[PDB]
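Notes follow the structure.
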Amino acid sequence: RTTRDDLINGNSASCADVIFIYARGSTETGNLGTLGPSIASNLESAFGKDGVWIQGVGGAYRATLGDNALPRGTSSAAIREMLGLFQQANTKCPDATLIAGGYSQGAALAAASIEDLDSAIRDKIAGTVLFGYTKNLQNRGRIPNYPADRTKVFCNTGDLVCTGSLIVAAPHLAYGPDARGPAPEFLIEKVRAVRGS
Ligand SMILES: *[P@@](=O)(CCCCCC)OCC
């Protein structure tokens, strides 16, 4: 449900073909929060339960609201945690195609992590989805050092965090439909683009 640790719990002798690493929003529960489970269910439908590993960013990532104000939009500890998961994926399952996502603070975390990542690992992330991207204006809708064609940003009209503010208005909490349809649709398309079908 809201907690998935498929990568950490997974057997390297039986690696999934696709590994999804997701960071939740501020104050959300488990390691997937409100949007992660919806995306996970659709990925499982497309690749099969054993074909995809769902991994939320837990550990040191406390999803503390105040951390949105820090330089990178999240804490250094959180960035270290997500980088560690990408590194664990690369080591445990070198042939797996990676995909990533994040919501709100988790989107800033995903962007910061991907920016700092070793290029050889970053290049294995076939697609990344960001909801209510807090650094949308600052980064011009991009993730530094990562291609635009592999990036999809969902920023609602009226969601102030997408326009350079840290105010939480109603549109910031309305990404449900995107997580149920277009976000997994994009991730599936990007994985099939490189893996075939
Ligand atoms: P997001 O981190 C919230 C918006 C960040 C700006 C507020 C200071 O997660 C929503 C639960």
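Since chain A takes its numbers from Swiss-Prot, the residues it shows come out as 33-229.
Quick check of the header: X-ray crystallography, 1.7 Å.
Even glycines carry a Cβ here, placed using N, Cα and C.
Features of the protein shown, as given by Swiss-Prot:
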| type | residues | note |
| --- | --- | --- |
| MUTAGEN | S58 to A | Severely decreases activity on p-nitrophenyl butyrate |
| MUTAGEN | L97 to A | Increases activity on p-nitrophenyl butyrate |
| MUTAGEN | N100 to A | Increases activity on poly(ethylene terephthalate) (PET) and decreases activity on polyamide 6,6 |
| ACT_SITE | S136 | active site, nucleophile |
| ACT_SITE | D191 | active site |
| MUTAGEN | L198 to A | Increases activity on p-nitrophenyl butyrate, poly(ethylene terephthalate) (PET) and polyamide 6,6 |
| MUTAGEN | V200 to A | Increases activity on p-nitrophenyl butyrate and poly(ethylene terephthalate) (PET) |
| ACT_SITE | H204 | active site, proton donor/acceptor |
| MUTAGEN | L205 to A | Increases activity on p-nitrophenyl butyrate and decreases activity on poly(ethylene terephthalate) (PET) |
Spatial neighbour of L205 (mutagenesis position) that is closest, considering only the recorded positions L97, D191, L198 and their CA atoms: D191
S136 (active site, nucleophile) versus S58 (mutagenesis position) - Cα distance in angstrom: 7
Rounded to the nearest Å - Cα separation of the residue listed as 'active site' and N100 (mutagenesis position): 15
Of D191, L198, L205, recorded positions neighbouring ligand 1, Cβ under 6 A: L198
Of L97, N100, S136, i.e. the recorded positions, those within 10 Å of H204 (active site, proton donor/acceptor) when Cα atoms are compared: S136
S58 (mutagenesis position): secondary structure state under DSSP, collapsed to three categories: coil
Cβ neighbours of the residue listed as 'active site' where a neighbour is any other Cβ within 10 Å: 25
Fewest-neighbour residue among mutagenesis positions, criterion Cβ within 10 Å, set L97, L198, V200, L205: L198
Sparsest Cβ surroundings (other CB atoms within 10 Å) among the recorded positions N100, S136: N100
